[PDB]
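Chemist: One structure is given below, represented as structure tokens, and several questions about it will come after.
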Amino acid sequence: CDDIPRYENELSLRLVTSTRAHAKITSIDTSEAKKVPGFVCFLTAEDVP
Amino acid sequence: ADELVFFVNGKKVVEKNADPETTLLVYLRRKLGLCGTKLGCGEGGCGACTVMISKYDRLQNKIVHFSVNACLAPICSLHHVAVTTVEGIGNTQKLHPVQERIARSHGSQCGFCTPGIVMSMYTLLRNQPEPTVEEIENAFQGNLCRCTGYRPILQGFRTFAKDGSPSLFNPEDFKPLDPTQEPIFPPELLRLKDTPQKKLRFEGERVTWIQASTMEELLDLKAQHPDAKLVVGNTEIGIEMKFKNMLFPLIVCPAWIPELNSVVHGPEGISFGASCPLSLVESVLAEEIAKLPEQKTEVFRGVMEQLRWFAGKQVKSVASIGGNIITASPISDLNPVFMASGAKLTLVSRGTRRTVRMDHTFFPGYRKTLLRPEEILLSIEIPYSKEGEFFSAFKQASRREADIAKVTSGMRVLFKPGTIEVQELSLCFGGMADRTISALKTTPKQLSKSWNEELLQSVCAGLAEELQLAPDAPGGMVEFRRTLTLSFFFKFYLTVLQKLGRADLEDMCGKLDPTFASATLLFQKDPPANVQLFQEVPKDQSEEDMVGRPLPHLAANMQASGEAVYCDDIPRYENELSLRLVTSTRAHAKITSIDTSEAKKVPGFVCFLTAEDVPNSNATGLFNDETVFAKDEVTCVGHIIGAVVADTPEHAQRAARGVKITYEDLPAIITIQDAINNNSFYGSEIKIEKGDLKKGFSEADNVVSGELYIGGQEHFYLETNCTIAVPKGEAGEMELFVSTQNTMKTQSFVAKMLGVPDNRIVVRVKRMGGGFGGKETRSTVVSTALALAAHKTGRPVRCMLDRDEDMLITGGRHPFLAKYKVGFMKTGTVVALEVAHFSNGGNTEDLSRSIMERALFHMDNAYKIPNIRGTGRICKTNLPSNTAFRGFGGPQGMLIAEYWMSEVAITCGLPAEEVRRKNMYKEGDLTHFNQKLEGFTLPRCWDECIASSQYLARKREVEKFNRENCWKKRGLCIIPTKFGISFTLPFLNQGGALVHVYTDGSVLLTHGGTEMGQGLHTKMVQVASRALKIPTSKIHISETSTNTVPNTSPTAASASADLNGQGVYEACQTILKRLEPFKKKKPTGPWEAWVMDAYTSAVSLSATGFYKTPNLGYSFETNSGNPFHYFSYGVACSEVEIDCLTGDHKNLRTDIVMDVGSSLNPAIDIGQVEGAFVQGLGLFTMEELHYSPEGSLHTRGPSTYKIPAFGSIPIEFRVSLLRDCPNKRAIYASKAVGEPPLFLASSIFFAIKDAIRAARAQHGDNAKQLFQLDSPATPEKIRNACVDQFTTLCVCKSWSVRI
Amino acid sequence: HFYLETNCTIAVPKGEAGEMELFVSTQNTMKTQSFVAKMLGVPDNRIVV
Amino acid sequence: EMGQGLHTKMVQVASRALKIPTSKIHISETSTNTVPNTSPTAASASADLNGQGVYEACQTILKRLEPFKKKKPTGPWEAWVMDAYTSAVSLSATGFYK
Ligand SMILES: Cc1cc2nc3c(=O)[nH]c(=O)nc-3n(C[C@H](O)[C@H](O)[C@H](O)COP(=O)(O)OP(=O)(O)OC[C@H]3O[C@@H](n4cnc5c(N)ncnc54)[C@H](O)[C@@H]3O)c2cc1C
Ligand SMILES: O=c1[nH]c(=O)c2[nH]c(=O)[nH]c2[nH]1
Ligand SMILES: O=c1[nH]c(=O)c2[nH]c(=O)[nH]c2[nH]1
Ligand code: FES
Ligand code: FES
Ligand SMILES: [Ca+2]
Ligand SMILES: [Ca+2]
């Protein structure tokens, strides 16, 4: 699969995972991510169609 | 400065390295990935690339909106504007009203023209939210469609207009337009309208562009660097660059400068800055014409009349008045008007200013003016007319709308006050020399003459001697062009008599004879009136069974939104390369050597592929007589010699120019006569004969012999040929995405060239933007080249042909020459017929012999002929190979039949409809090839058409018009057709499908047929939904692919719904048989329960389906066995009004009755009837290809090749599908429809021939009774056949030869 | 498991009718298709794995 | 295919079933749009299940070719196939097993 050439407009995705065994998610802050060059979006449960 | 900053769909674009050579079309598609805007021609004629521009106009102080051709708009001209594309107005989640209406009204077939037409309509609405019907039609003068026949587009959009059987759509369900919901004008651009504009400089690979902010800067630049090339609209410079390979390394754009954009009203006229667009000239002059006295606006009206027919909205929004003047084209429509009116031009340079009156010295030589190199044109003053000064302007082209003049003229006379005595006379012409000319030797002689018949004869004699053309004049048509100069003067002569009459000088100059009045009328059409009649389905049919219902094409919403993906719209891989074909510039020659040294220097060059690089076989083509790449010799102009591979299409094009070929000429065979002289044919004579010819001719009362020539036809699919080949790096596997009707032959030809098994090669077709037969085989000459490139490099490679390459390489319909002899009785009954057909096949066999077989199978058209002999021979020539075109030989065979049939009636002195009727077959009769005519509905179509068209009463009105008009004539004809359905090669009548039902109940269907706009997937989803008894919403077709259904026939022969519809039905019946136990246990539980129960019982939910048409196979040796499964029938009656002085005509009304059996889908079928009919209207009256005597195609783009335009179609256009005529042997009792209607447009050709006959009766001096009308009957042929006092005055190296 | 190639998907949207093709290192094309289609709320006939 | 040589085994099975060499048969990929509703490749069972499916698809092709093989008992495979195509006989088939 990863040997297939990328399209010129292809994007890359990285999963964000829990660092706790069992917790409520109290909040999520994406300010720092939004400053990284090339950032497009952070998908969460609210984006599921 | 430096950055180029503009907005697209409301998003800011900041381009830090703009190249002056980059068009907005390339920037949208390739930089921003917005592929809804399409390339259809790259030369401004087709509108497929239309987008809207918005800007803050600093001169008028307001936001303005206008449309442009993105293919010709340099991005460097667009600083601080806002572009809107089709994606910017709506998408399938929220369609704009314009998108919704064109899709729901069946205005989108192939869909490739849809976004451009949507953007033309959208821009009109942004400017005028309540347009008139007339304004709506005018919005599309710059837009072409090859599929729909235009009617449904105009009908759907009439719902926007101020003054605007079941139904094909319901306008009552269209959502209303809310103008407040349009995209905001970008707020930065409003802030920036404050700050002053500064000069910008952009530097590309080869070109520097300066956007000049002030006159001072422009004149300083031009004084320092007089070579700096001015660019305003780029509508001429873009063509020089793209097509004449002209490279101007320094451009200056002065469009921002207020002095070049001003409009000032003076005592003698109105002065326009030289950069004012023609759209602003039109709005200004129209306002003046509406409020000033007629006596002052004669010259303004002459300019307006020329602007009527000057391109369309996209060109006129950016084309400048100064740019037309300085261009100095021999065919400028405006320069003859400015020369005749002595328009005042102001010229400036740094430190200088002068004023000249335009006259003959202004244009001293080909494309030259009297400007100095440092000078620019500042302004032109268009003058008021004086008392006793009258003006006319004229243009005649090959098509009325959006064409290049063949002859264009401005004519002005000024009389001595209170007399009819000439004080000044100026007659100026384009199209008659290498520059705009004045008839300076003729006009002085008329000074002091009274406006009378002797002045008319003197001027005509003067022009006929003064405006000579050599036999070799570029463009040919020398007799027609000279005849037009005199005919235009006659019109002016009569107009001036009328104007003298209105000034109360009728006693001095005489009244105009009322039979002459219609000669001087300016062109006007009645508003359109259309009828579509079809049959409702039974009342008991379920609402979920869509068979026979008018379901819109399944992709129409996505086509209207630009979201439907065609081949070149697919994103490129990061490592993808571009391929450009290198073709022969000689008709027949040895290749002595090839030099690629310049090509190797182009940045991004990869390699030049030739015959030596072919891994396995260089022999390709349907009959294995074609090269992949030429070896040792070339055999036509356009013969592919090799292919350049580079990183980008620009680098590949530039590298292709540096491939230098040296040739040694060999004897060329170009024409049908050359071929006959050299015995150069494809195979032997083909022949069908029945009865006893000797006997029939001896018994005939009368015998008539003659010949007919029928020109060929370019398909002009709006999407040209395109292939992407993706190598997989394993086992020779490759996947190709191709715009083709023939996935099986594409796969076979690629596999053979490579030397790998067919199982390694996959060919996928999602859709084509039109095919029409041109992509049945000829697509492969691109696919094989691109596949070799991908194999050699291991990289994906793409090629989409430019229109000029596609028209030159891929061939067309076959020209036919036929010699006939027909025997018949005084009653009009035909008793004997012998016809010899010859076709021009070009340089490979391809489908030419089957095309000739079909012409011979239809040489009877609708008529029973007891003694008959037809032969055909296919000429082998040094021209591009001709191929399938919708009709496939049928239209040529049947035009010849109707042509001698027309002569039969005239020779007998009997009404043509009676002669055709009494020769018609009857039910049960055998054709000349011995096939019985069963289910023969032709007589019903004939009676319904003749009744519903009121053909008899209309004959009376045509005769009355002709007796009351000398210089315009009407004609009326009704023509039948019979068209045999099935491939002539019996085994190609087979189809396959594959269906899967997933565990959610949803159904994925595919079949061998390919979608090219004909709505085949829509029909197959309709069929599968009836067969499965589930809603169409549960079934989807994604694509056609050789690895889902193998060994498929091409989508051709009008047969693909019949063949694939049966395959689909059988695959669905297999699924239903497996679900039957589950339906029995749960007779009510839904489809989804049956499916899940089958799955968890381990029952297969996938099946193939297959069909072959039974009982086919004709022998030419025994004249027995059936070539066809059944026949299509239909009749069309059409009326025309010809202009006997110019050769132009109006298509006044056409009524068609078509047998489509029990239509699977009447919306799509009516669309097929209208689209096929309009392509036949183009074949028989407008479309012509010209070739040099050395075999080089001259006609290579829509500027020269004139397909029907929105304004070409019959004004009253009525189409009825025959009722109660089920055809039980094809799927759900339907009939094929794609090709049979096209020949019905011969009703227009014969109405024209009737009108010419009436003109020859009026003015001919004992003219030949059986006069020749070859096809196409263009304005040239019509005008030359209308022999009169003007033609008689105007009577071997040349520009073209007849092929 | 320590498969030497870790999990990998490329998803290629086609822009039409919810259609999408996915190239996946998976033993289960059918559940990959089903799960993608349920998340998006499109039928299984639009999703090719 | 995950390294277990399933496609190699299915090519071996198709070549026996059709009586042509393995060189004439190719598997390029697995896709939900050529065979739907498939179980995971798991439970060691995939050559058992797909090898029967493959065998049945090949038996269907051979039944279709049998009249051509009768008319031409030695003429090669390529001839029976082209005779079948030009007689308008389908050369595609599904196979299934439970
Ligand atoms: C699809 C299409 C249809 C067309 N139809 C017609 C038609 O029916 N009739 C017709 O007559 N033409 C037609 N044309 C030709 C063209 O549109 C006109 O000649 C147009 O007026 C050129 O204006 P422009 O602003 O685009 O010129 P540009 O291409 O920008 O420049 C044209 C020439 O004028 C020069 N120039 C521009 N302004 C000045 C100035 N102020 N001083 C000195 N030099 C200047 C340029 O240097 C260049 O040599 C058509 C063109 C297209 C693409
Ligand atoms: O009899 C036909 N055979 C074809 O291969 C073909 N192609 C086409 O466009 N019409 C036809 N008609
Ligand atoms: O009985 C089994 N079911 C499975 O789904 C499975 N998966 C696997 O790896 N082994 C097994 N065995
Ligand atoms: S592509 Fe621009 S007008 Fe044809
Ligand atoms: S629908 Fe207009 S060109 Fe095809
Ligand atoms: Ca073509
Ligand atoms: Ca040919």
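Per Swiss-Prot, chain B residues shown: 3-166, 191-1317, 1324-1331, in order.
A Cβ is built for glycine as well, from the same backbone N, Cα and C atoms used for every other residue.
Features from Swiss-Prot:
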- B:4-91: domain '2Fe-2S ferredoxin-type' (DOMAIN)
- B:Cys43, B:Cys48, B:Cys51, B:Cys73: [2Fe-2S] cluster 1 binding site (BINDING)
- B:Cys535 to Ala: Slows the conversion from the dehydrogenase form to the oxidase form; when associated with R-992. Abolishes conversion from the dehydrogenase form to the oxidase form; when associated with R-992 and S-1316 (MUTAGEN)
- B:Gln767, B:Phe798, B:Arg912, B:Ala1079: Mo-molybdopterin binding site (BINDING)
- B:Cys992 to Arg: Slows the conversion from the dehydrogenase form to the oxidase form; when associated with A-535. Abolishes conversion from the dehydrogenase form to the oxidase form; when associated with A-535 and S-1316 (MUTAGEN)
- B:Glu1261: active site, proton acceptor (ACT_SITE)
- B:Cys1316 to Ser: Abolishes conversion from the dehydrogenase form to the oxidase form; when associated with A-535 and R-992 (MUTAGEN)
Chemist: State the Cα to Cα distance, in Å, between B:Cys73 ([2Fe-2S] cluster 1 binding site) and B:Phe798 (Mo-molybdopterin binding site), rounded to an integer.
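Modeler: It is 25 Å, counting Cα to Cα.
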Chemist: Between B:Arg912 (Mo-molybdopterin binding site) and B:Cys48 ([2Fe-2S] cluster 1 binding site), what C-alpha distance do you get in Å?
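Modeler: Answer for this pair: 21 Å between alpha carbons.
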Chemist: What other residues of this chain sit with their CB within 8 A of the center of the CB atoms of B:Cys43, B:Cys48, B:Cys51, B:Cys73, the recorded [2Fe-2S] cluster 1 site?
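Modeler: Counting only non-site residues, the set is B:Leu27, B:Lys40, B:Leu41, B:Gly42, B:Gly44, B:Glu45, B:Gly46, B:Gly47, B:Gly49, B:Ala50, B:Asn71, B:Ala72, B:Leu74, B:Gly118.
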Chemist: Can you give me the residues near the recorded Mo-molybdopterin site, meaning same chain, not B:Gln767, B:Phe798, B:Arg912, B:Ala1079 themselves, Cβ no more than 8 Å from the center of the site's Cβ atoms?
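Modeler: Other same-chain residues with Cβ inside the cutoff are B:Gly797, B:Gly799, B:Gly800, B:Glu802, B:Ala910, B:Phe911, B:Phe914, B:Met1038, B:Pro1076, B:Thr1077, B:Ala1078, B:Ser1080, B:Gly1260, B:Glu1261.
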Chemist: Return one of helix, strand or coil for B:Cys48 ([2Fe-2S] cluster 1 binding site), based on DSSP.
Modeler: coil
Chemist: Of the recorded positions B:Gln767, B:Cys992, B:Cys1316, which one sits closest to B:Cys48 ([2Fe-2S] cluster 1 binding site) when you measure Cα to Cα?
Modeler: B:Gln767
Chemist: If you compare CA-to-CA distances from B:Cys1316 (mutagenesis position) to each of the binding-site residues B:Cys43, B:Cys51, B:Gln767, B:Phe798, which comes out shortest?
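Modeler: That would be B:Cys43, nearest by Cα distance.
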Chemist: Anything within 10 Å of B:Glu1261 (active site, proton acceptor)? Look among the recorded positions B:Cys51, B:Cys535, B:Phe798, B:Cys992, B:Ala1079, comparing CA atoms, and list what you find.
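Modeler: Candidates kept after distance check: B:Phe798, B:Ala1079.
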Chemist: Considering Cα atoms only, can you say which of B:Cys535, B:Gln767, B:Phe798, B:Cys992, B:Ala1079 is the nearest neighbour of B:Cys43 ([2Fe-2S] cluster 1 binding site) among these recorded positions?
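Modeler: So, spelling it out, the nearest of the recorded positions is B:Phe798.
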Chemist: Less than 6 Å between Cβ and the nearest atom of ligand 4 is the rule; apply it to the recorded positions B:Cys51, B:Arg912, B:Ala1079, B:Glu1261.
Modeler: B:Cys51
Chemist: Using only C-alpha positions, which one of B:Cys51, B:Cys535, B:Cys992 is spatially nearest B:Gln767 (Mo-molybdopterin binding site)? These are the recorded positions in the record.
Modeler: B:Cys51
Chemist: Within its own chain, what residues at least 6 apart in sequence put their Cβ under 8 Å from the Cβ of B:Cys992 (mutagenesis position), listed in sequence order?
Modeler: B:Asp539, B:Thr541, B:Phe542, B:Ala545, B:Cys1166, B:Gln1284, B:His1285
Chemist: For B:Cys535 (mutagenesis position), what residues in its own chain, 6 or more apart in sequence, show a Cβ-Cβ distance under 8 Å?
Modeler: B:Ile446, B:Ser476, B:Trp477, B:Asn478, B:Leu523, B:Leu526, B:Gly527
Chemist: To the nearest whole angstrom, state the Cα distance for the pair B:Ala1079 (Mo-molybdopterin binding site) and B:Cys51 ([2Fe-2S] cluster 1 binding site).
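Modeler: Spelling it out, the Cα of B:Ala1079 (Mo-molybdopterin binding site) and the Cα of B:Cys51 ([2Fe-2S] cluster 1 binding site) are 32 Å apart.
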Chemist: Record lists B:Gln767, B:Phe798, B:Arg912, B:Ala1079 as binding Mo-molybdopterin; longest Cα-Cα distance in Å?
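Modeler: Pairwise Cα check on B:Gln767, B:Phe798, B:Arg912, B:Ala1079 gives a maximum of 12 Å.
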Chemist: Round to a whole number and give the Cα-to-Cα distance in Å for the pair B:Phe798 (Mo-molybdopterin binding site) and B:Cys51 ([2Fe-2S] cluster 1 binding site).
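Modeler: Cα to Cα, B:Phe798 (Mo-molybdopterin binding site) and B:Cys51 ([2Fe-2S] cluster 1 binding site) are separated by 22 Å.
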Chemist: Any idea which of the recorded positions B:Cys43, B:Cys51, B:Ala1079, B:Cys1316 has the thinnest Cβ neighbourhood at 10 Å?
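Modeler: Taking B:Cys43, B:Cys51, B:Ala1079, B:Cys1316 as the recorded positions, the minimal 10 Å Cβ count falls on B:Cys1316.
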Chemist: CB neighbours of B:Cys48 ([2Fe-2S] cluster 1 binding site) within 10 A?
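Modeler: Excluding its own Cβ, B:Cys48 ([2Fe-2S] cluster 1 binding site) sees 29 Cβ atoms within 10 Å.
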Chemist: Let me check the 10 A CB neighbour count of B:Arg912 (Mo-molybdopterin binding site). How many other CB atoms are there?
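Modeler: Result for B:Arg912 (Mo-molybdopterin binding site): 25 neighbouring Cβ atoms inside 10 Å.
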